[PDB]
Amino acid sequence: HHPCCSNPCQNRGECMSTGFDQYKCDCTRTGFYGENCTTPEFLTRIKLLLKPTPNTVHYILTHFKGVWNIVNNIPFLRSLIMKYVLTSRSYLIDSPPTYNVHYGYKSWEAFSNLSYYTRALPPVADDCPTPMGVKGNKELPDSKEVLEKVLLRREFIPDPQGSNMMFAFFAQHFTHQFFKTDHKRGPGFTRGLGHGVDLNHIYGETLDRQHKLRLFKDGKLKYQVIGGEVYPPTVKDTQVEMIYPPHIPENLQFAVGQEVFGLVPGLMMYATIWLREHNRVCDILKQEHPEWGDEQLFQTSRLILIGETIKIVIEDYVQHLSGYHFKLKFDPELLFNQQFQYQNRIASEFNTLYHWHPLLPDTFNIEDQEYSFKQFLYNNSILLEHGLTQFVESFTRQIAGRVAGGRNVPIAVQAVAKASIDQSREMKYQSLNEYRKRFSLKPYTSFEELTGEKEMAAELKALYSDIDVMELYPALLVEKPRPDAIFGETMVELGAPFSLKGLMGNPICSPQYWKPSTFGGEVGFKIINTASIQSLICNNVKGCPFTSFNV
Amino acid sequence: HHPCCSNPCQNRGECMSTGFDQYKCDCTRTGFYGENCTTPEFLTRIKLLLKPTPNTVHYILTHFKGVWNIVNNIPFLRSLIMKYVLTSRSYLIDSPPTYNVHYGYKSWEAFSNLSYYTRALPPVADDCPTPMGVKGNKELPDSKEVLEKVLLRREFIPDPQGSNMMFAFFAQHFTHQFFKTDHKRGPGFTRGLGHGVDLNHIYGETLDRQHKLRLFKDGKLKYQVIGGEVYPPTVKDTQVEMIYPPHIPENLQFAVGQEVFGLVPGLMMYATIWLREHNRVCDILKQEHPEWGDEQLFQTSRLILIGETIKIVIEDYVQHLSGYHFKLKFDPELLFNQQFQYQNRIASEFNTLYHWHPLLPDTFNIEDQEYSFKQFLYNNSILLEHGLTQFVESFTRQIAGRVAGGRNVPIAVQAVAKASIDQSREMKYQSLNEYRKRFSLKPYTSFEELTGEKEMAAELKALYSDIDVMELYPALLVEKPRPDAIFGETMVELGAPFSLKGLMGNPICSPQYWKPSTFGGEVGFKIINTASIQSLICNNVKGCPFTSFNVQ
Ligand code: COH
Ligand code: COH
Ligand SMILES: *[C@@H]1O[C@H](CO)[C@@H](O[C@@H]2O[C@H](CO)[C@@H](O[C@H]3O[C@H](CO)[C@@H](O)[C@H](O)[C@@H]3O)[C@H](O)[C@H]2NC(C)=O)[C@H](O)[C@H]1NC(C)=O
Ligand SMILES: *[C@@H]1O[C@@H](CO)[C@@H](O[C@@H]2O[C@H](CO)[C@@H](O)[C@H](O)[C@H]2NC(C)=O)[C@H](O)[C@H]1NC(C)=O
Ligand SMILES: *[C@@H]1O[C@H](CO)[C@@H](O[C@@H]2O[C@H](CO)[C@@H](O)[C@H](O)[C@H]2NC(C)=O)[C@H](O)[C@H]1NC(C)=O
Ligand SMILES: *[C@@H]1O[C@H](CO)[C@@H](O[C@@H]2O[C@H](CO)[C@@H](O)[C@H](O)[C@H]2NC(C)=O)[C@H](O)[C@H]1NC(C)=O
Ligand SMILES: CC/C=C\C/C=C\C/C=C\C/C=C\C/C=C\C/C=C\CCC(=O)O
Ligand SMILES: CC/C=C\C/C=C\C/C=C\C/C=C\C/C=C\C/C=C\CCC(=O)O
Ligand SMILES: CCCCCCCCO[C@@H]1O[C@H](CO)[C@@H](O)[C@H](O)[C@H]1O
Ligand SMILES: CCCCCCCCO[C@@H]1O[C@H](CO)[C@@H](O)[C@H](O)[C@H]1O
Ligand SMILES: *[C@@H]1O[C@H](CO)[C@@H](O)[C@H](O)[C@H]1NC(C)=O
């Protein structure tokens with residue numbers, strides 16, 4: 001079998017077979033040397049002794065509120081800290097990207113083919129004696145067993161951080177512009193060739209689709225007016241393909257950028273909001289530039305919305321997730337004097353860690369009504385009957401579920417959660433502990449250590465036998481959360497690097513893009529730099545309801 | 001008309017309409033301010049006082065031969081200078097890329113659609129009163145007139161730098177992996193979506209084409225053996241689509257990565273050499289890695305040949321062009337402590353400046369035979385009759401034409417030279433002086449300053465009327481050359497930044513790729529770092545003939 005099956009190389013060293021039973025580790029720029037890159041250099045040894053553990057940095061950022069109030073209000077100091085935050089996490093991502101599901105060694109195919117999700121860790125070789133390499137049993141525990149014993153929801157566990165359904169549907173809507181798995185090809189493949197925040201979920205992946213969604217007057221997107229209220233146009237009027245079951249009336253078959261957004265009224269809510277926002281921006285730009293044509297009005301509005309998205313995602317969305325007292329800042333200028341690659345490639349593992357199905361509640365509470373999953377799916381008449389205003393008011397009030405801590409995946413989505421385990425195995429994912437080492441974390445030495453608890457640990461112990469063969473995905477959902485937090489260590493220390501690369505690696509953040517002329521002047525630039533989840537709703541939802549990402 | 005037609009914004013500021021009749025310059029990070037980004041900042045005043053002219057910099061590098069011989073033999077000094085060569089030049093390129101033929105403003109279409117060549121300078125707006133903006137006549141001079149008067153060759157003008165046919169065909173072969181204009185779509189469109197040195201001209205642009213060219217054993221490419229010599233496989237054997245006229249029979253229809261390389265035997269020579277090289281690397285890798293399968297063998301060989309190409313382009317090809325006494329170095333480690341984007345987008349203007357048709361000779365001299373263009377075109381029989389050994393020997397010793405200096409485009413390719421002018425015009429290119437400013441160069445104040453000569457300068461003024469409406473492409477071919485040099489100032493100062501960016505911006509130069517493991521260990525890595533035009537020939541051509549890019 002492959003000599004690298006045991007993953008002998010440490011500290012981001014690279015394994016290469018040198019014969020049927022021999023390997024060699026490449027320790028170049030790891031800061032380590034020796035057969036397995038285990039011996040540290042003098043500079044590295046001191047650097048290791050001083051580096052605070054992720055849980056210590058988390059403590060500081062979620063305590064000393066009085067000091068953070070001061071830091072947050074000194075621009076020079078706030079910028080300095082945000083600069084470290086960005087740079088320290090960006091470094092953990094390979095850019096230009098390296099491996100994918102088919103290539104556990106660097107290759108031009110892996111680099112050039114945008115149809116693949118990239119991979120933070122190479123896949124386990126096909127001929128390895130064990131699913132994870134050398135350790136554990138010949139088969140991983142049955143995925144259904146794992147799901148039922150440690151993942152499925154017994155009782156609904158609310159998020160201690162206060163996350164609401166406004167946040168939950170935002171996460172789903174937003175992340176679904178770059179998580180577009182090509183099922184015709186396989187789970188290691190994507191339909192989102194932009195590999196980041198291009199807003200294809202509003203505008204369409206292809207030009208052909210974009211043009212069916214456009215009005216071609218004043219730069220705007222097509223729309224319909226039902227009961228005085230602006231909604232996306234129909235499948236019939238646009239000839240835009242959407243996923244809908246055949247029983248749904250032509251009227252409620254809304255056509256938007258992303259084919260799957262008719263699945264959930266919550267997604268259609270943000271689809272309508274962003275559609276309204278783009279047309280609102282077109283009106284603003286048409287007044288600033290009465291001399292501009294439709295094409296520039298559209299293009300310029302798109303870039304502004306990309307700006308709004310990255311701004312809202314950092315300063316509202318990530319801010320809320322973080323639980324920090326420190327105010328995260330969206331400012332491209334922070335990287336202008338730093339070494340940073342303005343490019344991104346969506347990692348398969350980023351996709352997997354983002355399967356936050358526990359967020360989903362048992363019922364969807366709108367006004368006085370409580371809708372079940374069956375009632376809620378594909379039902380756009382709920383959005384029409386209640387209206388966006390009510391939808392915002394209700395989902396701001398309804399708490400979402402805790403992601404970590406175990407046993408909170410709703411039964412309605414059991415098949416999806418099982419799929420997340422199966423496809424991980426199909427894609428030959430390395431173990432949780434390997435992913436932890438890859439992201440500078442000390443590997444878990446027991447199931448009790450991972451879970452911070454006793455019952456789920458015991459079950460997992462009987463299923464996997466060895467902590468070093470625990471899988472990434474189920475571990476993220478069973479992990480001990482941070483104090484009163486939605487996630488545990490692994491979720492954050494993997495998610496944040498992937499997250500920040502995709503946000504800052506956007507072209508609009510590059511020095512040659514980050515200037516007022518890119519966005520139609522100061523007026524367009526102003527829209528970005530003052531954008532918030534509150535302003536987004538206020539500008540586009542009748543009666544400007546209050547909103548946030550917490551209850 | 002559009003308020004930015006006059007190109008009012010200077011020093012890299014960006015123009016934006018602010019009404020039907022008014023504009024605004026965005027002077028962000030230009031180092032200048034004011035209405036037209038003309039008022040320099042204090043730090044910028046100091047920088048413009050200390051920075052030497054490109055002509056001064058060229059002089060130092062092409063003189064003091066003894067000093068550079070010391071510099072080239074102290075590794076630290078050589079590394080320090082090469083570092084500046086790369087950095088001082090790379091800020092001149094927008095990366096991520098900005099404009100294209102359809103977008104004079106930054107947009108997502110422009111950034112995300114890889115089918116476009118990018119643009120170093122936005123196109124002149126459609127509604128502008130004159131083709132160049134506001135200056136000049138309603139129409140530009142007839143392209144035929146510009147071609148006939150100052151471009152077409154009379155007496156053959158050899159390149160004083162001594163560039164040979166080995167250089168000419170290498171240039172043609174190497175650049176045609178990234179200059180692949182999509183003529184069904186338009187001149188502003190490319191079919192090379194890799195936008196750089198991916199060797200698609202050897203391996204194919206698509207996966208289906210690659211798979212028809214591969215042997216699927218030992219990581220090799222398909223081939224045939226004619227008279228003991230390894231040559232590309234046929235169209236009949238591979239089912240790989242190639243551009244061949246009807247009269248060309250099945251046997252002489254070689255299938256290679258790039259569909260037009262059958263056009264010229266000179267290109268097929270390099271296609272055959274590189275095909276042999278790939279398969280030679282596979283053998284080396286097989287010996288190092290008996291456990292490796294076909295796919296990895298092929299993949300890592302590709303990565304090695306990409307490395308070899310970049311090595312040869314910098315240390316032989318560009319080295320020769322530059323005419324420097326200073327030895328250029330391919331070393332990615334030099335950029336690891338620098339701000340640099342490992343990405344590239346081929347610029348339309350880079351394509352245009354690379355139409356070096358004056359390089360082409362009147363006839364192609366091989367052994368005792370002098371072949372005319374008609375005799376040479378689409379004729380791989382010539383290749384088989386003489387063999388690659390005689391091709392290298394003959395082409396190594398035949399001199400190329402001088403590109404700059406005017407009146408040196410062969411008549412045989414006159415329709416091509418005309419097309420470059422016509423296509424620049426439909427692509428709405430800005431004037432020469434606008435591109436010169438774009439690249440930190442002083443605009444020419446007269447046609448005599450452009451040529452350094454009286455006769456052509458007179459012909460040009462009678463056609464263009466104003467120096468500020470002179471087109472970029474014809475200007476490059478008529479430009480006053482540097483002393484005893486193949487090119488003039490504009491060619492180099494535009495070409496060099498596009499080039500280095502294309503080469504160093506390759507992902508194999510990034511810290512995570514620039515490791516022995518990427519190339520199958522230290523032996524694979526050594527093949528990249530010791531590559532040269534001579535070794536390429538020596539390793540793959542019977543008898544190991546001597547070669548270089550100059551005579552002889
Ligand atoms: C952000 C949190 C979140 C939420 C709230 C959510 C809520 C819901 C929901 C109820 C409203 C339904 C019916 C679905 C249904 C699906 N989910 Co999500 N999902 C979420 C995170 C994800 C992500 C991320 C993916 C991967 C997308 C992909 O691969 O296409 C996913 C996968 C899926 C898929 C693709 C199948 C696959 O194999 O990946 C479907 C269908 N699920 N989801
Ligand atoms: C680098 C120097 C060089 C040389 C030596 C050279 C030698 C020759 C040559 C004799 C060997 C002939 C018959 C031609 C003829 C042509 N040249 Co070149 N060309 C050169 C530089 C270029 C470049 C660069 C392009 C742009 C390629 C493209 O696809 O637009 C080009 C374009 C062309 C085209 C149109 C592109 C197409 O797809 O057909 C033709 C025809 N020509 N050239
Ligand atoms: C990116 O990677 C994809 C996966 O390798 C690749 O899709 C694959 O394309 C090949 C060739 O186009 C298909 O293989 C087919 O080749 C023979 C040719 O004779 C056909 O008769 C068969 O249909 C055979 O399947 C693969 O089917 C296909 N793999 C899939 C669907 O997963 C993409 O082409 C690559 N992307 C680019 C732009 O190159
Ligand atoms: C910024 O723009 C330039 C033109 O690009 C210049 O405007 C022109 O000034 C000329 C005299 O110097 C006039 O002949 C001409 O009327 C005018 N062109 C216009 C406005 O259409 C401005 O002077 C210059 N501004 C500054 C501050 O120097
Ligand atoms: C590098 O790693 C290899 C394989 O992980 C080490 O070989 C192992 O050594 C340990 C302790 O002596 C044994 O438990 C294993 O039996 C050995 N190999 C295997 C496959 O089990 C090797 O010692 C390491 N190199 C150094 C010097 O640290
Ligand atoms: C990149 O741009 C080109 C040109 O706009 C796009 O090609 C056009 O596609 C539309 C709709 O599919 C066709 O109707 C036209 O015939 C095409 N125009 C041409 C050939 O000039 C191309 O689709 C774009 N690429 C991507 C990835 O969207
Ligand atoms: C293409 C990718 C672009 C954007 C990424 C999208 C969303 C990112 C949001 C969350 C990422 C996943 C898990 C949590 C990780 C980080 C956010 C929370 C806390 C960490 C704060 C920090 O240090 O950045
Ligand atoms: C993707 C593109 C990558 C590489 C292009 C390869 C070769 C380009 C060669 C010539 C272009 C034309 C003119 C200048 C070219 C090279 C520089 C020559 C002299 C100046 C030396 C220097 O300052 O680097
Ligand atoms: C509501 C859906 C849950 C069905 C669980 C079926 C698998 C049984 O799982 C068991 O669940 C018990 C109750 O939490 C735990 O005490 C046990 O540790 C666990 O093994
Ligand atoms: C030996 C030719 C060098 C001088 C030519 C410059 C004048 C251009 O003359 C042109 O030459 C073309 C090529 O035959 C012809 O097609 C044109 O009809 C002719 O006018
Ligand atoms: C859709 O929503 C309506 C209320 O708007 C609800 O009464 C109905 O039952 C739902 N449809 C389905 C099929 O559940």
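Numbers run from 1 along the shown chain.
Cβ atoms here come from the backbone N, Cα and C positions, even for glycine.
Here is what Swiss-Prot says about this protein:
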type	residues	note
ACT_SITE	A:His176	active site, proton acceptor
ACT_SITE	A:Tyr354	active site, for cyclooxygenase activity
BINDING	A:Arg89, A:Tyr324	substrate binding site
BINDING	A:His357	heme b binding site
MUTAGEN	A:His357 to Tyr (Swiss-Prot position 374)	Impairs peroxidase and cyclooxygenase activities toward 2-arachidonoyl glycerol
MUTAGEN	A:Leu500 to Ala, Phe, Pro or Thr (Swiss-Prot position 517)	Slightly reduced activity
MUTAGEN	A:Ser548 to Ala (Swiss-Prot position 565)	Decreases acetylation by SPHK1
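Annotated features taken from Swiss-Prot, shown on the structure.
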residue  : record                                   : Cβ neighbours (10 Å)
A:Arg89  : substrate binding site                   : 19
A:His176 : active site, proton acceptor             : 18
A:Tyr324 : substrate binding site                   : 17
A:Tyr354 : active site, for cyclooxygenase activity : 18
A:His357 : mutagenesis position                     : 19
A:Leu500 : mutagenesis position                     : 21
A:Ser548 : mutagenesis position                     : 16
Euclidean distance between Cα atoms of A:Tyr324 (substrate binding site) and A:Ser548 (mutagenesis position), Å: 16
A:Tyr324 (substrate binding site) versus recorded positions A:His176, A:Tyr354, A:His357 - nearest by Cα: A:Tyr354
Nearest of the recorded positions (A:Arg89, A:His176, A:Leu500) to A:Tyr354 (active site, for cyclooxygenase activity) - Cα to Cα: A:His176
10 Å Cα neighbourhood of A:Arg89 (substrate binding site): matching recorded positions from A:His176, A:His357, A:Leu500: A:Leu500
Annotated recorded positions A:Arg89, A:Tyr324, A:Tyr354, A:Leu500, A:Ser548, filtered by Cβ under 6 Å to ligand 1: A:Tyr354
Rounded Cα separation (Å) that holds between A:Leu500 (mutagenesis position) and A:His357 (mutagenesis position): 22
